[PDB]
Amino acid sequence: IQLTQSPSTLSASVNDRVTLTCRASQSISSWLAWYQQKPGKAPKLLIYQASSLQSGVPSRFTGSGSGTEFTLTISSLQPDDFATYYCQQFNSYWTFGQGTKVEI
Amino acid sequence: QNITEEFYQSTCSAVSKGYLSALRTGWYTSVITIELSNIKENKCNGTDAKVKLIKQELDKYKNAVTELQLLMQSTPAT
Amino acid sequence: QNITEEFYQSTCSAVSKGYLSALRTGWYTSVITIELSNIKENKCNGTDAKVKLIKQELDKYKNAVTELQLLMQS
Amino acid sequence: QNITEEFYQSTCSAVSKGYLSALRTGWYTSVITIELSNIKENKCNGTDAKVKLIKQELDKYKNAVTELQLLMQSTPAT
Amino acid sequence: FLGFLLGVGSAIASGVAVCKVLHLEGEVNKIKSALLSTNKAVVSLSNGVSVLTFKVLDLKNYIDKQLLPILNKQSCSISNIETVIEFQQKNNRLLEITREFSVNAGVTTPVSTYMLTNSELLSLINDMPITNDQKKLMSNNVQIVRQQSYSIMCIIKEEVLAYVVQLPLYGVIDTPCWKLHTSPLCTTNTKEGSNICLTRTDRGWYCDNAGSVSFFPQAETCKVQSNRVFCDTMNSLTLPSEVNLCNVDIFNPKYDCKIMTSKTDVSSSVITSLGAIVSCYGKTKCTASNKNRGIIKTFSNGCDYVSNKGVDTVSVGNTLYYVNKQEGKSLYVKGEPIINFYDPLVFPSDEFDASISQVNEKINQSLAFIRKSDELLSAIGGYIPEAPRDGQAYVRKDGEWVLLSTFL
Amino acid sequence: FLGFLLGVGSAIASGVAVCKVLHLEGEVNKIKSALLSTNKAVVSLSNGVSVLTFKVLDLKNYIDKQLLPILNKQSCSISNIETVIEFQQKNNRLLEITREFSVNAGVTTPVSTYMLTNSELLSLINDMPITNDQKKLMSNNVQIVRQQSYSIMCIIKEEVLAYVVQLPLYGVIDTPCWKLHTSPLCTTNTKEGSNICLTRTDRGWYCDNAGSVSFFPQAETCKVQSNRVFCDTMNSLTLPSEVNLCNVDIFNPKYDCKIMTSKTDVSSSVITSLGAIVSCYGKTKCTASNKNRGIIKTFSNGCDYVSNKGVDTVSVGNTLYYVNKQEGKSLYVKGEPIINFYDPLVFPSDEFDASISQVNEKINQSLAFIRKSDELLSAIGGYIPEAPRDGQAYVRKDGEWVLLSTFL
Amino acid sequence: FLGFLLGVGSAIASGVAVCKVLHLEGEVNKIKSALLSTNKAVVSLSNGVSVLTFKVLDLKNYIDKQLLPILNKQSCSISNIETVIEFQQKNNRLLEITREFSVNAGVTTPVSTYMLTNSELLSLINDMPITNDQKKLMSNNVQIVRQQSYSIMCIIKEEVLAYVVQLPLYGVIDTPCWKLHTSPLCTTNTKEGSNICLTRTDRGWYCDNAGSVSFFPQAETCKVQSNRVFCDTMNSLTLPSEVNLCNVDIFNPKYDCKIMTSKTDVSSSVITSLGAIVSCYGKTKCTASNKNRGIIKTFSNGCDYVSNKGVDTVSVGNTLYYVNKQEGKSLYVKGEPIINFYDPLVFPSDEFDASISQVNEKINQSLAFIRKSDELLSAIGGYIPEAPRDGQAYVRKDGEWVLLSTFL
Amino acid sequence: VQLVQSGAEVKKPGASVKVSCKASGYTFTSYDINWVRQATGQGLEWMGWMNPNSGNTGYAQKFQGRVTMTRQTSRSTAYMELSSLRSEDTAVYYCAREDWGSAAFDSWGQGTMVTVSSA
């Protein structure tokens, strides 16, 4: 399989709704994963099951989509969210994706 | 409906009750027939647009009636 | 792929070995669904044209869903 | 042909005679082959009445050959 | 356990006899002529019986109609639609019935809907010469009727293809029944090699019929739909009405029950309609658990029971049985175990099948033989060897025949 | 009754062996090269055997012939006509083959008409290297050869898909065969719980083979057609030709018959080729009835037989049976019930399997032991105790030791 | 032969429970809402569990899109094809679903290719929750997973058809397992019938698990693929690990091996994985023959084993059993037939199921009783009659109480 | 939940290295262990999985024949051994836990950087 983040880099301001798209090319089931990797540290769970929110994350983040495209959306941009976000799967092996950075 | 189960540890056996019966005694026969014909080998010459299937699923029928004819007299198993 | 046999004449018995294991212990009950339509019974003035198939092979679907309704008391 | 039975009250047993034998003591291993093709999936870039089904039923062919291919050396079982 | 007591019967004797009599070269013409104007007829036979008939498909009335506009009219040019797809569809049923009869060689069961669909079936029961209640019974369990019928190919002739489709009749209906289960029962002594088991053997279905009891030993010859049960008398035994007296009491002299014993004991379980029987023996682990919480009950050595309410899984040793979930009410009738009332030292080894009375008489015989030839040996020490036949006045002294010299 | 003696074996050993031989990378090229321009071939194998090869389908030629119309002809267009006819049917066969293979792990018990048509099977049986008799026999029973044959999915290659279609070889034909049926045989004593039972346990088929009789204990593993019987030797036991003597008499010394003993009696029936056997015991009611005259005959206690001439229906207890209608000459034979010849008291209880000699020697040893015990115990009461060893010449007075004072 | 000791349970209990939970009048609407515009969601029912849904075929959208031109007052204006294509090809799957579920009456044989397609099954495997370990174990073996899964019709509602699909879950992987075969063993006494035979009944599959061993006695219900076994614990008995000692030693005190005895001797064979074991008795001919060199060896009377190396066919009497061609190493172990160590007179004849220790105990009791009776019988002739009770002081002369006049 | 990794290590080209990952706060055998690597200035790349309950292993195609994953249940610690290390393998390695009920990586360790260089 091949994964692709249509946004490679994006910059915006405070209190904005940003949309990130992730696309595949084969039988992707309907399971995705959205991670956040703060620089110098280990990534963390944000979106699992492609639509379910992990416990403890602010609710401003949402995830949806089915088929060959899946979109992650931040309703309001906060100052403490400028980091990197990634896309994962499980066709048979595993595969992470190029990924985007939310610079300010 | 009322399904009640009673257990007897003395003989270590369980009995379920309340089931309403239905059984079978004898059969009934009823002959069923399908009315059919033969087939005219004479079909037509060259094809054009709709004159290929006229024989495609017709020689198959001519065969099928034959291997039904093969089951002539021999008694089937039970 | 190392399969061997040992034969004991004192009991006229044979014992194999080397086979691996794969046992069953649990069951997963995952439901499967199929979307369906109510299906209108509207009749067309005339289906003598190439729409003859559409008039016939819709009654078949109606009878199939009716039969499924019949055994719905399972 | 004739099929005759004899009943004995001493052992209360019945015996039937008259049939003819037919029994199997051998095997034959005749190999039957079906030949396949590459069937390049890409062959069109537009729509047509017949072309529509063509692609669906040729994708069905590809799925069939693939799924039988997956059965690589599954050991035969009785 | 009681499969050997059954008989054997030809299931399709009636249908094959009907076919053979139908093979008498006149009935085919009679049936062809009688159904000429309708689809439902009742036709008598030469031997003197009358049967129902049916017509399900008529290729002739279409093939002859289209025969002219494929040669007499348009030889080889596009004819029209509904002469293309419809001709494709019509031969499908005939091809499929050909395939089924060629693979099964004249007898197919259960009757697939290609041979007879729901419409014709319902028509047959509507025109079935039977009472209304039986029609009501059949109209709700058509699939069981499909699963309990046979169909035999009969004859092919000049233009007529025919066969026979048997149909069951539910002559007996609406009587009380019950189902009897069983589980191994053995002694609970901790010393291995000193266990004697005992298990009831008459498990299966019991039903009432004309003051007697039909007994079905195989649980796989009876189907259960909703709360009603279907069976077949071909797989049944006839019993008197007092068999249920075994269930209330085991030593009732009116009837003699059936048991079986052995010296091998292994933990096992059985699933009832509304609960689980567990016979846990040895050093294994036997527990009853619930999905929400975990293990809920741990059994001891010996027969027990659990009701389905509040329990979902029974873990016996290594396996894992799933209990039923049908709603009902249970009742745990207590008492004393029966195996404890037997002497281990004289217990019979094993029997394939026997009765409690036979076991009792065997125990009595075993006790009587030892009681006889144990007190016979109680006279040991009360026997003196025979005196010689020389006529000597041998006197008993020091336990031997001695020449008397003390008082002489 | 004789299931516990059959041998076992892998019924697909030859097929898997040939399939493994095909995986030596030196035969697939030959097998695809030996059938370049024909439909039949006889190809040797590397291991040193030769087998027949038969190809029934051809796709890549049509696939390429259509690929040009699909692509080269005006790129994508609906101009192509009759291609649908040529496509649906051609693809349907492969889809059905793949489905049938995938459902049942690729080794279907029977061979569907999808894998080969009747004409192809006739071609195969025509090309078999066998005699004319076997070819004629297989010619008229194409609905039985399928039910005993196997299909084995073998190998897939860059364009070649091949599977093994096993076929049966008939080695023994036309020798006479005979079938056997048995029934319970018990005492008819009025008092309950005072009866014994013995039944023959050799029911099945018998066929000659090089002077030795075969045996098929399970009658369901032998299909029949009209008069000729079909059987397999995978479930056969070689027996001496004297077994048919047990047919006519049981007390012969050269061959020992088989028998099973028990003490449970239940009325039942057995259907045979031309008649019915009824064992009517106890309180149950048994009745032979005809179609057009109602009740025709009432049975009594014991076992009896009814021919099919004028009798069609049997009622036993609460079950209604049916009888065959095959035309044949029956023959009643009188005799004496052997059961009355044995002692009721000392009869052996139960045996899963037993022979007449076994029960004879058992009753002999039991009777001898009880009689030799009786002869010894008949003289009890005529013995006197040991006299005390205190140097006393006790005389036998009053049947005991006592100081002699009467005559001395 | 150990089929009776198994437990009896239910297989579709969990699916029935889920179906019953799916009748709360709100759950189905919840599922429809939660799968509004996406596939393969995870839902929680009122029972408090978490199950996985899946939509495989969609028809509401296509019918709604393509019915307006056909249902509206357009006089059924035929437009083109791809209307017949997109419809006639679709409804066949639903027709076949109704087909199978009507023939089988609810629960259907192993999920057919029409109920679930390979792509659908694999996409479900990914969807199903479980450890990553159980992917390659049952993703390469779908053809055998399909045979271990049921399918239950549940309910039809407003616009939704839903049926529950069972799927086996694998818990234990890669423990050592081994198959155990047996064969008849008898003596070779010249007098026919006088011989004695014993067999071992522990044949089947053994698999180590959690420190115990699971023993499967129905070898016909355990599948083999390459070198991996596949069968459920539903048909398993839990045994201590020490039972394996019976394989190496037959008189170990840790455990008692299971045997049975009989007095009937027949010649037969068993086909192991890598060889053939043959028990040849009487005058029947036995011969193992190669496919190229003809006959190579004649077996003597008794038990014998042959490895498949250089062996193609085996013949006993009139039968013919082929042999497997797997590549492996066997190892013959010489020894003495244990049947030579038992006295013919006191040997137990019939025993359906008993342990070697039980046989030894019965034999010991038998000859102990015989010796006790013979020693007492050895005292016969050591007892005189009783003197008259009239007070006569007679003397024991010639074994009789005669008047004292020989020495008085 | 916590995962602890060993400290940084330096090895010569062609040598082998072994990284340890000790788990704490849960049942060791009920979840699977994965290995992922991140080159500096590059995206993540998955390496393989090792089930502790059974010991079975699955390795990625790009790393086949070079990586070995082992387990110690008594210490509840996994080990990843990489042989024939090349210059391009200079990066940081993570050990993470995958959850069977959720298709995701819930816990990550601190990370270990390994430097390969002749100097």
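Every residue number used here counts from 1 along the chain in the order it is shown.
The way this entry was determined, per its header, is electron microscopy, 4.1 Å.
Placed from the backbone N, Cα and C atoms, the Cβ positions cover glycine too.
Lifted from Swiss-Prot, the feature list:
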MUTAGEN   G:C76 to S (Swiss-Prot position 212)  No effect on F1 and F2 structure and glycosylation
VARIANT   G:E82 to A (Swiss-Prot position 218)  In strain: Cold-passage attenuated
MUTAGEN   G:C177 to S (Swiss-Prot position 313)  Impairs translation or folding of the F protein
MUTAGEN   G:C186 to S (Swiss-Prot position 322)  Impairs translation or folding of the F protein
MUTAGEN   G:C197 to S (Swiss-Prot position 333)  Impairs translation or folding of the F protein
MUTAGEN   G:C246 to S (Swiss-Prot position 382)  No effect on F1 and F2 structure and glycosylation
MUTAGEN   G:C286 to S (Swiss-Prot position 422)  No effect on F1 and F2 structure and glycosylation
From G:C76, G:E82, G:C177, G:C186, G:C286: recorded positions whose CA lies within 10 A of G:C197 (mutagenesis position): G:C186
G:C186 (mutagenesis position) versus recorded positions G:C76, G:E82, G:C177, G:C246, G:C286 - nearest by Cα: G:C286
Cβ atoms near G:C246 (mutagenesis position) (within 10 Å, other residues, all chains): 22
Helix, strand or coil at G:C76 (mutagenesis position) [DSSP, three-state]: coil
Candidate recorded positions G:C76, G:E82, G:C177, G:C286, pick with smallest Cα gap to G:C246 (mutagenesis position): G:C177
G:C177 (mutagenesis position) - helix vs strand vs coil (DSSP): strand
Per DSSP, three-state class assigned to G:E82 (variant position): coil
Per-residue Cβ crowding (10 Å cut-off), top of mutagenesis positions G:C76, G:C186, G:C286: G:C186
Cβ neighbour count (within 10 Å, all chains shown) around G:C177 (mutagenesis position): 25
Rounded inter-Cα distance in Å - G:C76 (mutagenesis position), G:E82 (variant position): 15
Near chain C - the recorded positions G:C76, G:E82, G:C177, G:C186, G:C197, G:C246, filtered by Cβ distance under 8 Å: G:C76, G:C177
Pairwise CA distance, G:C177 (mutagenesis position) versus G:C286 (mutagenesis position), rounded so that it is a whole Å: 32
G:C246 (mutagenesis position): secondary structure state under DSSP, collapsed to three categories: helix
Distance [Cα-Cα, Å, rounded] between G:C286 (mutagenesis position) and G:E82 (variant position): 68
Residues from G:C76, G:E82, G:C186, G:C246, G:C286 facing chain D - recorded positions, CB under 8 A: G:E82
Filtered mutagenesis positions - G:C177, G:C197, G:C246, G:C286 - keeping only those with Cβ under 8 Å from chain F: none
